[PDB]
Amino acid sequence: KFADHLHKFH
Amino acid sequence: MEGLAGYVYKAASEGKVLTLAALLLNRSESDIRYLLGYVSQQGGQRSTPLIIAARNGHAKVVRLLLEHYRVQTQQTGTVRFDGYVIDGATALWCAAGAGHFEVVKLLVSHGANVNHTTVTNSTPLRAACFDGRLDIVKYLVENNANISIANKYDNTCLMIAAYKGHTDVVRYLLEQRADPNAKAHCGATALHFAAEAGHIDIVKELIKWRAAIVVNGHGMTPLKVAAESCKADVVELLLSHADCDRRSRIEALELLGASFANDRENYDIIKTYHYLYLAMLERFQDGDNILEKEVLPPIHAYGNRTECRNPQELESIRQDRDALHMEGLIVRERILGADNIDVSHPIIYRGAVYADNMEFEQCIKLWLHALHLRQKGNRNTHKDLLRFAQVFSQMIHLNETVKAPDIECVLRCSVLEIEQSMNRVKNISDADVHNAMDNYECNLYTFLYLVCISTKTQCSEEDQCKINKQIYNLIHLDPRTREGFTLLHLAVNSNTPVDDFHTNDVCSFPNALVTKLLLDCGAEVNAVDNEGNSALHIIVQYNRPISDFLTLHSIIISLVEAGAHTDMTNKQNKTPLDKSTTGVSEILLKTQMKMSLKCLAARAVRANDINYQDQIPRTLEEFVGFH
Amino acid sequence: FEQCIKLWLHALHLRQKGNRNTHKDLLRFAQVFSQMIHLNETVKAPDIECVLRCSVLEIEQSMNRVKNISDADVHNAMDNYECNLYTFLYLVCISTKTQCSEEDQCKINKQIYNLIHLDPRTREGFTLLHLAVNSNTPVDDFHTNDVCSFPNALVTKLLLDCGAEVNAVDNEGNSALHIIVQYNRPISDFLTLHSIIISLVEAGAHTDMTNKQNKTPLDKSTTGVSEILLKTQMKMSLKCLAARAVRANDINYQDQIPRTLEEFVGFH
């Protein structure tokens, strides 16, 4: 899911 | 010796007494002093038996190290090997960070190294504050601590104490007249750090001791920083300061409401509407000296909504989730400005949520806006272009259609970012060039993915020529990865890293269409790897010939009729036929191999070790060179 | 937790049938529900409605006991009766926090209706509404402190649904609206300051009522957010303006106005 990969940079 | 150093390190790891005494005595007392004054790379990390005794927390080992031996406390080491990965520590830093009060107590007692400057000029008071335990900080202050130091990050111990979840250290620091008004690297006065993770007690303590309100390097007051991070408690506390002003009060409330709309940890759309309405009613309450909103011109990314300067339209968009989300985006852009660090991430999150809902048009719009904002701010967008390649793969793997201007804009931004990535790599010699080079290679791979989507769509003449212009602009910069692969070596390479996300389906390398697009967009087909392999030495090593004949055939056709010299020798002096781990590749190349007497004569010159220097044309010296 | 709930319910039934004090039992039982809520577990409705019936019966019995008893026992009965009221509030918060069926919600509403029409009052005169909107309402240091937070926008709407006297007054005359306006966390908690003010106002709260010191709800507001939000929901009426002008100008309104209007000038 796209919204999950954004947590890497936050 | 290194073996005895490892032995005493292992003895100190378990905190033993007799083993450490036996392994650090009698035999070569000078080497014993060297061993107790030595640091070794254990487990891939630089550490000392004394500093690891300060890390492990075992008492008797460090008591008998500092008592039975005269070991210095200034030994080098790593301050933190996770999240910091920087060396130059001392025993005090590792004793304080681990959390042992007695160990650091008798470490400072046996040599006061409180003013310890590492490679990042950070004192062990940073470790004491980051640990959070009060006793170590109390003792280190009692050892005449110099509370004025700024790290490589240029943050005082107060700033890191406020940033962390520990308030006892902050209270102890402020109780002895610390510096709550001193500036950190950008603008922080420990208020911008207390109002970042949501520590209401630290903000209260700093406000009580008059930490003052001052904008940071981005023009963000601590109230505005707290509003940006969806910290309702800290905004409530900072809105009561006896000098806040109406304009700042309503902009903080509007920013809080907007921030609640587009976030992951704190996502509330009811709170979004309610805080926006509360700030609206606070604007329109008196009639006389009415406060009016500075509505920015409409932005195409957020639909076409020109803000909400009236309570009627705000009540109209109360029940609309998408309208409230884009309204939060517009309010965040207006309040923060389109140059802040934190103004782009909510746009990316809203785009990601739209993509997860199989909504791609406004996803591309929002992500393009965030990409433009981050490029105007000159920030690393090697992940944003990867997100574009992944969503474009999703718009292709799901049999949808991709607008050509979108791919053209992303390709132009990728070409630009590769250009500044080359500038960053070449400007910084060796300070952090490893991460810059890795970002550069990642950005080249994202460009190749974007070209792969560009080949799998339909474009008009103007759109196709614009895309080819961007590809030409990149390919005439000679973009080489760290191993020497040009932008076409990767397009014909089986071992080209494709991201494990949705690009793993659409983007497959080697690609017969990407190679032809690069070739007719002006790629040097005779480009040479640092290993020496040309663009043809790599495709003829392809390990799936019969399964992937159409790719293998069309690439070898494209290279040879695009000017590839099918006789080049790499630095191991091997022709593409010699470097062909496949019978089918040999057959195809021999079918396409055009013979010439210049090639045969150059092969005979090279193979017979004939000294050709200063006996042939200068342009032919290269020709013999790659034979 | 099912076995613990059943055993506690059986013990509570046994103690209640013997006519014994159960304020501590109800308090511990509500603590058990709060602890179970904090662990995010499915909550049964029948035990909630049974303990609500037990709590309203215990509060009635506590009122009966405090109606005539010795002075030290007066203090003990008042403390236990206020504790019973607080435990009923915690039980209502638990009931509205979990999901229940239609008939179970109807039974819960019936129990709350019975207690509301019983009209319980603390030492200061706080009804069930003046406590569900009071941030100074004490919460036990046990697990009840984790989920039972006051003011609560769901307890208040439940009490308004069950028909709490919205315009009821304390010993100081403070309505249920003179208490929520002086909330100390308006911006931090603009969901229980909004959903309560917009609930009390539409349930029939006079947003002009004066307490014993002649202070209207927007005059007893300690924060600017409540003043902004109350003035939005308040509606004008010539009976309010004329009564306010009568009170301000110190006009004799004794026996020159209807008997039902001498009360209106009493608080407007």
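The header says electron microscopy, 3.3 Å.
Each Cβ is built from the backbone N, Cα and C atoms, and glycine gets one as well.
Under its mutagenesis annotations, Swiss-Prot gives B:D82 to A the following note: Abolished binding to -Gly-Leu-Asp-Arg C-degron at the C-terminus; when associated with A-131. Listed in sequence order, there are no same-chain residues at least 6 apart in sequence whose CB falls under 8 Å from the CB of B:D82 (mutagenesis position). In the three-state DSSP classification, B:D82 (mutagenesis position) falls within coil.
Swiss-Prot documents B:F130 to A as a published mutagenesis change and attaches the note Abolished binding to -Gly-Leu-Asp-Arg C-degron at the C-terminus. Counting every protein chain shown, 21 other Cβ atoms lie within 10 Å of the Cβ of B:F130 (mutagenesis position).
Experimental mutagenesis at this site is recorded by Swiss-Prot as B:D131 to A, annotated: Abolished binding to -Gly-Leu-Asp-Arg C-degron at the C-terminus; when associated with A-82. In this view, B:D131 (mutagenesis position) is surrounded by 22 other Cβ atoms within 10 Å of its Cβ, with every protein chain counted.
Looking at Swiss-Prot, the entry for mutagenesis of B:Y163 to A says: Strongly reduced binding to -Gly-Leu-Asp-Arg C-degron at the C-terminus; when associated with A-193. Remark: B:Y163 (mutagenesis position) has B:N155, B:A190, B:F193, B:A194, B:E196, B:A197 as non-local neighbours, by Cβ distance under 8 Å and separation of at least 6 in sequence. Mapped onto three states, the DSSP output places B:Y163 (mutagenesis position) in helix.
The Zn(2+) 1 binding site feature in Swiss-Prot is assigned to B:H185. Note on B:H185 (Zn(2+) 1 binding site): other Cβ atoms within 10 Å of its Cβ, all shown chains, come to 14.
Under the DSSP three-state reduction, B:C186 (Zn(2+) binding site) is assigned to coil, being neither helix nor strand. Positions annotated as Zn(2+) binding site by Swiss-Prot: B:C186.
Every protein chain shown contributes to the tally, and the Cβ of B:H218 (Zn(2+) 2 binding site) ends up with 18 other Cβ atoms within 10 Å. According to Swiss-Prot, the Zn(2+) 2 binding site annotation covers B:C186, B:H218.
Here the residue is the original one, while Swiss-Prot reports the published mutagenesis B:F193 to A with the comment Strongly reduced binding to -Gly-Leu-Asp-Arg C-degron at the C-terminus; when associated with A-163. Under the three-state DSSP scheme, B:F193 (mutagenesis position) falls in the helix class.
Here the residue is the original one, but Swiss-Prot notes a mutagenesis experiment at this spot, B:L597 to A: Abolished ability to promote ubiquitination of target proteins such as GLI1. Residues near B:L597 (mutagenesis position) in space but far in sequence (CB under 8 A, at least 6 apart, same chain): none are found.
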Can you tell me which of the binding-site residues B:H185, B:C186, B:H218 is spatially closest to B:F130 (mutagenesis position)? Compare CA atoms only. B:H185
What is the total of other Cβ atoms whose distance to the Cβ of B:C186 (Zn(2+) binding site) is within 10 Å? 14
Spatial separation of B:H218 (Zn(2+) 2 binding site) from B:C186 (Zn(2+) binding site) - C-alpha basis, Å: 8
Ten-angstrom check, please: count other Cβ atoms within 10 Å of the Cβ of B:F193 (mutagenesis position), all chains counted. 25
Check the DSSP secondary structure of B:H218 (Zn(2+) 2 binding site), expressed as helix, strand or coil. coil
